[PDB]
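Novice: Structure provided below as structure tokens; questions to follow.
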Number of protein chains: 6
Amino acid sequence: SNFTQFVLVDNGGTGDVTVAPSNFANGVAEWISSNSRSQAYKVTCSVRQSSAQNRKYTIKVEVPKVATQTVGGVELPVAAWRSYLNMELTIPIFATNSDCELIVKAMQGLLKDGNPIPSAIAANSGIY
Amino acid sequence: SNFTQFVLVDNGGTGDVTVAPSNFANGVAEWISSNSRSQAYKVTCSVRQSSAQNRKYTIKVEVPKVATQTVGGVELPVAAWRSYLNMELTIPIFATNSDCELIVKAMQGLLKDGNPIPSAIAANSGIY
Amino acid sequence: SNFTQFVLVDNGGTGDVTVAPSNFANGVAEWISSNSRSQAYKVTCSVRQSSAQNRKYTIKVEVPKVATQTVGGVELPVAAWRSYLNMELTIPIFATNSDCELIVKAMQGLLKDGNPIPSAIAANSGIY
Amino acid sequence: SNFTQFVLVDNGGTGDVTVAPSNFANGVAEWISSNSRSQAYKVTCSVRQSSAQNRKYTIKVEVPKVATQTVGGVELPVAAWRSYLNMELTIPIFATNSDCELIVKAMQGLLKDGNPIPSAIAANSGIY
Amino acid sequence: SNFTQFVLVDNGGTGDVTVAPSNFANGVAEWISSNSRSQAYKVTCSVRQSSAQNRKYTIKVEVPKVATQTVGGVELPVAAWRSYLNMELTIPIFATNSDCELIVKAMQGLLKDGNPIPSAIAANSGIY
Amino acid sequence: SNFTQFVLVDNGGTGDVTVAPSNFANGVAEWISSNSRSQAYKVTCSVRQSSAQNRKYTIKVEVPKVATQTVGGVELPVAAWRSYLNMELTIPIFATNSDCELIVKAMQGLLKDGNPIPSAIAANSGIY
């Protein structure tokens, strides 16, 4: 199985956010971190044949801003807000395993530390 | 500037795919790899205030399947096909720099080697 | 590359507010402080050939009054209010670099500590 | 009683431009250098409560084109020989003297020598 | 990182005209000489995919009329004192780096000293 | 008679592409390489008093990508594709011959090997 738990956020070996399998209904795999579902991280993924020659992945991630809500003196564990990552990857059925491995490296390279994009995001910025 | 060239695909230090700035029209930054524009990798990125409380990034990547087209004896350098990655990241304006750095780690963790998602893609698979 | 960070508010090395490059989309250079976008200082600058014989620089600075606000029982980093500076400077195309250095000094002298204008502003007073 | 003569352009004691009170009609303070009104350095300043929550300072400065100028001469068109600065400072009625002093520092910093804005202006440039 | 200062007019070390980066608003790189904008040498350059099969470079150059020029002066009409060069290079997406290098050589040859075109221009002539 | 042949592409004495005078009908000087008209390089130039105070040179170069195509079972010498350079140069009638030699050198410097523009073109790249 590849439907297992994994470390979403690596913070050294402590304060690491681990996301564990939760549900696989209708071809949409879901992973959630522990504790209150209200303050949890969430990852979903599905694949479908989008057209005759294409297969398409739909991956989603939610990173919460963990907070406490106090109303009328009753406090609940909530997420003050959340960021929503939505990605779609279209891959022709002609792609071999080698081709797919390259696509994966391209995605890891895009987000690698120090590169333009992850630097812009991490600093509340755009391109300049 | 963060509008510079970077390594999209790291293949050791050789066969590395480098993508260089090409155009920044209308708030959409574009990067393209060298040689025929027809066989080039492409990365674009833009940010906008999607709503009152949210800023939204729209990142896109194209990985080509490099090939030669022969028609009537005239051959042209083409991409046999392409994979299309489309990602959107929504981040509330309340996020500090610390919050954004965490969002970035969550994205790098999702795609890290060995984790469920990059393993499924790299092997032409889904979750099981 | 004059697009660099600078200290907007100099509180003598301690509690200085530095502002850094964060976007150049649409030809508007932007700089924001290291804060959540809801509490950051912001500076923008753009130049345009406003007429056949002029060039116009539009510069804006936003100075926030930061607060923590309880919305829906949850605390959010917020700006109690913001002060806005909007400046436009029109320079004829016939102006030499030394003619331009003259404009910069005039603007620096205008706001020097002790002079009429910065004294009125700092005291919630008018000129008299 | 701040309505007094001051050094507008500091050329280090030799060839400084001093501007002196010249009009107070309607509460608008005016200061001009010792020149013809066509070639004079001119500064005017007024305050008014712009709305129920704001006070606004309107400061205007006129600077002469000095290179190739004929002192005391008739130089036409007037627009080829003069630069106009127009500043508007909106300050909320809650701003204390301290808040106002910080606003004056923000203005002094924006125009300080070596910073982006004054460097661009002096070099007949935009931002790059 | 090719956005750097370069010698536009080579007069053999003495009296060469150097042009330096001065603007990057919107991805259009600009370079100007150290003059007033009315008397400056100016170069701008941008690339865009003009259509589905072509990429296009738009290069513009402004050259000042130097004979009888008054440095730093106001010279009107603007049109009597400036020459404008406008180049458009359309390159099919199939062109490799090698194809592109040959195109650059074709441009270098077209303008080389002693050839018809540069001789005609320099002599205020047409073809005969 | 400046209407002479010249080497358009200099491949160092071997495989040089020389172009020769071939038509002057309608006041458009033309030069084509020694090939079938379907595969020849072509250069045209015309000058016209575009306005009362200008002269405009229109210059075009066509660089073919030669191929042999089988049409109806028969082979024909053909051009797989063509690259087109279109240049217009507007010069005021007040320009001296030395003012004109200045324009020629500027065009030669612009395309010199190693300079930004010919480097971008040869690499299927933009300026960055």
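The residue numbers of chain C are those assigned by Swiss-Prot, with the residues present covering 3-130 sequentially.
Here the Cβ of each residue, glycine as well, is placed from N, Cα and C on the backbone.
Reproduced below are the annotations present in Swiss-Prot:
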MUTAGEN   C:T46 to A  Loss of repression of replicase translation. 80% loss of binding to the operator RNA in vivo
MUTAGEN   C:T60 to S  Loss of repression of replicase. 20% loss of binding to the operator RNA in vivo
MUTAGEN   C:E77 to A  No effect on the organization of the T=3 capsid, but with a loss of thermal stability. No effect on infectivity
MUTAGEN   C:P79 to A  No effect on the organization of the T=3 capsid, but with a loss of thermal stability. Complete loss of infectivity
MUTAGEN   C:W83 to R  Complete loss of viral assembly
Novice: Reported as an integer number of Å, what is the Cα distance between C:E77 (mutagenesis position) and C:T46 (mutagenesis position)?
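Specialist: That separation, Cα to Cα, works out to 29 Å.
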Novice: These are the mutagenesis positions: C:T46, C:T60. Which one scores highest on other Cβ atoms within 10 Å?
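Specialist: Top count of Cβ atoms within 10 Å goes to C:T46.
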Novice: Measure from each Cβ of the mutagenesis positions C:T46, C:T60, C:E77, C:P79, C:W83 to the Cβ atoms of chain A, and list in sequence order the residues where some distance is under 8 Å, or 'none'.
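Specialist: The mutagenesis positions close to chain A are C:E77.
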Novice: Using a 10 Å cut-off on Cβ-Cβ distances across all protein chains shown, tell me which of the mutagenesis positions (C:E77, C:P79, C:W83) has the largest neighbour count.
Specialist: C:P79
Novice: Just checking the mutagenesis positions C:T60, C:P79, C:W83: which sit within 10 A of C:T46 (mutagenesis position), CA to CA?
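Specialist: So far as Cα distances go, the mutagenesis positions lying within 10 Å of C:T46 (mutagenesis position) are C:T60.
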Novice: Listing the mutagenesis positions C:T46, C:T60, C:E77, C:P79, C:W83, which lie under 8 Å (Cβ to Cβ) from chain D?
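Specialist: So the ones by chain D are C:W83.
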Novice: Rounded to the nearest angstrom, how far is the Cα of C:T60 (mutagenesis position) from the Cα of C:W83 (mutagenesis position)?
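Specialist: Answer for this pair: 22 Å between alpha carbons.
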Novice: For the mutagenesis positions C:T46, C:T60, C:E77, C:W83, which residues show a Cβ-Cβ distance under 8 Å to chain B?
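Specialist: So none of them sit by chain B.
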